[PDB]
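One structure, as structure tokens, below. Some questions next.
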Amino acid sequence: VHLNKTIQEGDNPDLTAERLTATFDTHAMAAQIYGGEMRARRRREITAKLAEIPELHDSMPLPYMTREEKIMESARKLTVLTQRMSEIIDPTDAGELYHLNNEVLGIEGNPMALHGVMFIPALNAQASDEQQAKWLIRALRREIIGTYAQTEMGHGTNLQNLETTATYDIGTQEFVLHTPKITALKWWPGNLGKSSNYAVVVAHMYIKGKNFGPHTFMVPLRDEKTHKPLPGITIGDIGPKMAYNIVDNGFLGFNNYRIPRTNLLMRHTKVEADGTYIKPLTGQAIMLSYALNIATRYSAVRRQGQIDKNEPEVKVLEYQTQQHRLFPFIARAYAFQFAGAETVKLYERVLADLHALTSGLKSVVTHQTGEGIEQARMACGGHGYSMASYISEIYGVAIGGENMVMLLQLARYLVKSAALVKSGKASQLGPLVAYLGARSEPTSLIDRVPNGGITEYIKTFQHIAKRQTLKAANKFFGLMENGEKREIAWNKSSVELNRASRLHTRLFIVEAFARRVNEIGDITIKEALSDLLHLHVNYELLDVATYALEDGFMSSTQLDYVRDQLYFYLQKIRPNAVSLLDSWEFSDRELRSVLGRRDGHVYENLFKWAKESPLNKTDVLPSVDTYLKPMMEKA
Amino acid sequence: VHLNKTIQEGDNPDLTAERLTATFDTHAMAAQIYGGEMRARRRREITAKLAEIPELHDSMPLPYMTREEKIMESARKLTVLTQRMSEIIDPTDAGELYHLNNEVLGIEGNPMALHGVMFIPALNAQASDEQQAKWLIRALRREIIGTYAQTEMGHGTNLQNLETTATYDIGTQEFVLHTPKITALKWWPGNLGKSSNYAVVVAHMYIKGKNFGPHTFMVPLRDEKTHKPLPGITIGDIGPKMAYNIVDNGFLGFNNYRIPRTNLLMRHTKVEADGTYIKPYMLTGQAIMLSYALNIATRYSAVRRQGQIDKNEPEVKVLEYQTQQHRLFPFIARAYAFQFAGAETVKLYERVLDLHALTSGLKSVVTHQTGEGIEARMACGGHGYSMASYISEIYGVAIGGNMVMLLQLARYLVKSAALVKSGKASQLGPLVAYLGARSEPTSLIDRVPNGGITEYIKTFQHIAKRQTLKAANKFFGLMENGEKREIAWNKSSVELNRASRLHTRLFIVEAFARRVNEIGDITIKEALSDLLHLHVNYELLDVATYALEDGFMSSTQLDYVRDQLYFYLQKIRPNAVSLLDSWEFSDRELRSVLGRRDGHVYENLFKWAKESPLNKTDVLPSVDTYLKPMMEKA
């Protein structure tokens, strides 16, 4: 074999040529990406097993199908999965199931997408043991289909402004659920419109006329035998969407709908019969990597334009302009995967610092993932506009809460941390925010000090994130000191405050990437990721250059160094670029892209894909027989 | 009644309140946008007339329809259009037909989209008068449906690398068209797959074994009676796309397909029976898509209330948030700037009778900034992801309209930088003359009493010049150290593109300032002057790195610019809804539930959902056939 384990005899020699330059073993890089040699190998075994089970394959290319056909197909495969699941995976292993669903069900949704993501997690977290024995077991056995119903037509963000009520009826020991207005409809819960017969529903709890705030309730929605809506239930699909259309997102209204007292999920809150109240990230990286596999493979097989005018047309991968719009996002995909690994690691270490950072992570990773997937679509040229590239759907699913409240939630925490610093309490800062109390050197030491690592870049990101954090907080503080109301001072500062939250979040991502590289023992893997890391810190630093230049922390000369390093590591990454994406080991059945075919035979299969698409069932479209040709004949 | 002419009784009072603060007349602003009182009024008259002709309305919401249903519906409206067109518009007026097509056919395409855009102009440019009498009249009368087929599966840009051949058979006085390999297939011409029966085809012409380069041919594709592909023609649809799916983009291959000698379009080149060879806008379109999306998002922000600022007051319109204004109002400014930039380009178009390089940069820059601005979708929150916003379709269509255009400007700017370095600065064309000027030591923004927008222009000129000369000197320096020319260029190409983008953005700023200086109507001039001030501060902050790098701008001056940006956001707010209303898009054109003119979003979003196709029955076939059985069995 070769270091690149994806090469096969007969592949497109232009794509194979890009694979032969690998300096590392892609099986070993796969183990790095997925957290161990066994986790990576199990993916390959699962994929190989599915190749023997054609009943689990797409019956035709998904872009050919109407929405109605996609949902039927998704339900078809889902029932086969529940039946054969054990022959392929350990069904207790999240990760094996995540991979299995990606191969079989894809990214556009399925009727039980929310059942596992939110319904069962809510039952674990909020239902009592006695309640779990009754509902969680049925959910795990797939006897019922559930979702989580929180957001409302008129309110997405703040649980405190929801309108759905659950009023405790002491006489009958029941909760009466009610949707008082149109804007109070539950609206957007996935798989709520048509598929689910149960939901965990969030509603404001009233007892004796006092509002106890949002609580969660197990709610039957449809009859278990006929699947029709139960009396007092208004339920349905909210209509087609920009992507993710196999999920039947729904609306839900209650007309004084009664459920037992014990349908209140009571692990942590109790309401007695008398009414007494007692209160004692990886997905984004995979999507980005889907898109970059497609665009970078296609860039290896697509020849267009000349560099040297006496030499043949070059692969578009040859152009600095193409490398610049692809390779920095390969870096981000690895960077996101490694940051996700650390947040899980940090969450375990917990027995606020982390709920704040996570809010920023979701916002920044989703935005930066969307930016990169779009660059990948554009890197594909005219062909990228086809559903044969599949990137437009990859983009739409990846981009689909609201990001401004996630960033301003981190902003509140950074402002509280800036207040500690100003008042002499820097020693009280948490570890993820301690850099806010540290002292800066006069300038950045990039290209001024021998290092051979990254720490001068990390210290430079720490400086600009601290500077923007303190500047924005002092803007907020200053306006209040001049008499502005608190909340207006916050609003008048909010754009500057979000900039700080993003720089802090980006700083974390760089540090987790650097941390991972240092821990790696395999020298060929560590050098490959170190090249990626050096591209990342130079691209990201050039991206936020204004903050570095504003106070003279960086000079024009140092910024010119950063640009030269950027262009240098583009060239350094190139021989490894296809192999870095092959290491994620996505089969064609998972990737679902003609342009990103594993073997690089794009044109021949693009022609088949076109010839077999629905408008070519007949040579004369009905639009031509009914209209158009009558129109021409008449003239 | 009111300065804002879009207000009607019964509208959502939350939206009406935003229109009542208008400081200018939206009809007069409309005239500014579309180039005159008559042109704007005709738009409204065409709209009112179309309101009385239901045969020209969408039979149901377009997002409800499968692809096949969209094409049928568009074909229906198309036949009705050919009949009644003259009672609505002047068919000779490009503008009136453009507005008419947007109202009736929309943005997702139609079966004859390229018939007028490419087919007829190609005949105008290339077919002889004898040929025009036989083909151009038939096309104008719509007896045939045509397109223009140039790009190939393996080649989009360079005409010189096409593979399709047209071989002159002297014995038969015929050209033989041939597609030698899969990559030579014509691929992407709109309406080529199913609708057209003719196309003007680009091919390399071979006579007695010499290649004379690319030429154009009239080519029958389908029998005019049966419509079936003629012998030797492989033709069909290339498949579904991310958007624009009413257009049937096609592939086309030739298997030794013979066409007469006189099917070669011979206005300027002739090939005799002997074989003897005898040799001699989209900017407005992007601004409209950008305005579509901004109309929807800013309307939605006036009716969407969410969260509190002052905690003793009700939930505020999200339009209240600095964050929401910041992601909307700079893109209102860009839409006007793009429209004024297009208007100037045509003025320069019609002044030669330079330009071709600048146009290449504009197409690239405007298209990218428009996609950025449309992705308005995020400002709509969760609801913006539904097709009831319609913004995802506005995005996908706009974005299908870049590196090859920018490097074409790059070549022009490096050539201009070479003039500066070699002592020929006085020979620079006027659009590039600033490259040979001298800079003041620093920016004079906030440093001169008044000064105003010209101090911003002088700053944009400095950063565009600095980056142009720097990127050219990187290119020149690499050659002076021995690099081959084409490798030195590639190693410089990202820096060169940065230069082309700054130059193009400088042009847009200047055409905007030009328009504002020219306006006499004081309320219209002051409104657009506020937008222009928003524009230049937002755009300057966006490229601040270049301004700070040589110390041309100071940190203190950059804090001045930030204060101006936040000041003009708040200053623009009372006019924001009216500035977008001034584009005067009807609901029938706009096609957005969230951006309804009346602002009654929630009631109409609920109806829109309840009437969508998955709600025809309470229990989906996926639940009867599968879902149920799987659950019962468990």
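In order, the residues displayed for chain B correspond to 2-281, 297-369, 382-403, 405-430, 437-669 in Swiss-Prot numbering, which applies throughout.
We read in the header that X-ray crystallography, 2.5 Å was used to get this structure.
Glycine is treated like the rest: Cβ placed from N, Cα and C.
When I checked Swiss-Prot for this same protein, it listed these features:
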- B:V118 to A: Shows catalytic activity toward asc-omega-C5-CoA without affecting activity toward asc-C9-CoA, asc-omega-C7-CoA or fatty acyl-CoA; when associated with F-245 and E-301 (MUTAGEN)
- B:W189 to A: Loss of ATP and FAD binding (MUTAGEN)
- B:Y245 to F: Shows catalytic activity toward asc-omega-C5-CoA without affecting activity toward asc-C9-CoA, asc-omega-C7-CoA or fatty acyl-CoA; when associated with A-118 and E-301 (MUTAGEN)
- B:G301 to E: Reduced catalytic activity toward ascaroside asc-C9-CoA, but not toward fatty acyl-CoA substrates. Has a slight activity toward asc-omega-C5-CoA. Shows catalytic activity toward asc-omega-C5-CoA without affecting activity toward asc-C9-CoA, asc-omega-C7-CoA or fatty acyl-CoA; when associated with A-118 and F-245 (MUTAGEN)
- B:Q340 to A: Loss of ATP and FAD binding (MUTAGEN)
- B:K391 to A: Loss of ATP binding and severe reduction in FAD binding (MUTAGEN)
- B:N437 to A: Loss of ATP binding and severe reduction in FAD binding (MUTAGEN)
- B:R533 to E: Loss of ATP binding (MUTAGEN)
- B:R536 to E: Loss of ATP binding (MUTAGEN)
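Can you tell me where each of these features sits in the structure?
Just so you know, the Cβ of B:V118 (mutagenesis position) picks up 14 other Cβ atoms within 10 Å once every protein chain is counted.
Close to B:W189 (mutagenesis position) in the fold, though at least 6 residues off in sequence, lie B:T152, B:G157, B:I239, B:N250, each with a CB less than 8 Å from its CB.
In sequence order, B:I108, B:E109, B:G110, B:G425, B:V426, B:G429 constitute the residues six or more apart from B:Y245 (mutagenesis position) in its chain with CB-CB distances below 8 Å. According to DSSP, B:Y245 (mutagenesis position) sits in a coil region rather than a helix or strand.
Counting every protein chain shown, the Cβ of B:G301 (mutagenesis position) has 20 other Cβ atoms within 10 Å.
For B:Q340 (mutagenesis position), the count of additional Cβ atoms within 10 Å of its Cβ stands at 22 [all protein chains shown].
The local packing around B:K391 (mutagenesis position), expressed as other Cβ atoms within 10 Å of its Cβ over all shown chains, amounts to 20.
Reduced to three states, the DSSP call for B:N437 (mutagenesis position) is coil.
Following the DSSP three-state reduction, the secondary structure of B:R533 (mutagenesis position) is helix. Listed in sequence order, B:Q502, B:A506 are the same-chain residues six or more apart from B:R533 (mutagenesis position) with CB atoms under 8 A from its CB.
Sequence-distant neighbours of B:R536 (mutagenesis position) (same chain, 6+ apart, CB under 8 A from its CB) are B:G389, B:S392, B:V393, B:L441.
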Three-state secondary structure of B:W189 (mutagenesis position) from DSSP?
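The residue in question, B:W189 (mutagenesis position), is coil (DSSP, three-state).
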Run a quick check on B:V118, B:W189, B:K391, B:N437, B:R533: which of these mutagenesis positions have any Cβ-Cβ distance to chain A under 8 Å?
B:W189, B:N437
Mind giving me a neighbour count for B:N437 (mutagenesis position)? Other Cβ atoms within 10 Å of its Cβ, every protein chain shown.
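By my count, 16.
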Report the nearest neighbour of B:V118 (mutagenesis position) in space among the mutagenesis positions B:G301, B:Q340, B:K391, B:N437, comparing Cα positions.
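Nearest candidate: B:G301.
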Out of B:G301, B:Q340, B:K391, give those mutagenesis positions positioned within 10 angstroms of B:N437 (mutagenesis position), comparing C-alpha atoms, in sequence order.
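For B:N437 (mutagenesis position), the mutagenesis positions whose Cα atoms are within 10 Å come to B:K391.
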Work out how many Å separate B:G301 (mutagenesis position) and B:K391 (mutagenesis position) at their Cα atoms, rounded off.
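Given the Cα positions, B:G301 (mutagenesis position) is 11 Å from B:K391 (mutagenesis position).
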About how far apart, in whole Å, are the alpha carbons (Cα) of B:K391 (mutagenesis position) and B:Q340 (mutagenesis position)?
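Spelling it out, the Cα of B:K391 (mutagenesis position) and the Cα of B:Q340 (mutagenesis position) are 28 Å apart.
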Please report the end-to-end Cα distance in Å across the unmodelled region of 12 residues, from B:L369 to B:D382, as a whole number.
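What separates the two Cα atoms is a distance of 13 Å.
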Where 15 intervening residues lack coordinates, what is the integer distance in angstrom between the Cα of B:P281 and that of B:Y297?
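Across the gap, the Cα atoms of B:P281 and B:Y297 sit 29 Å apart.
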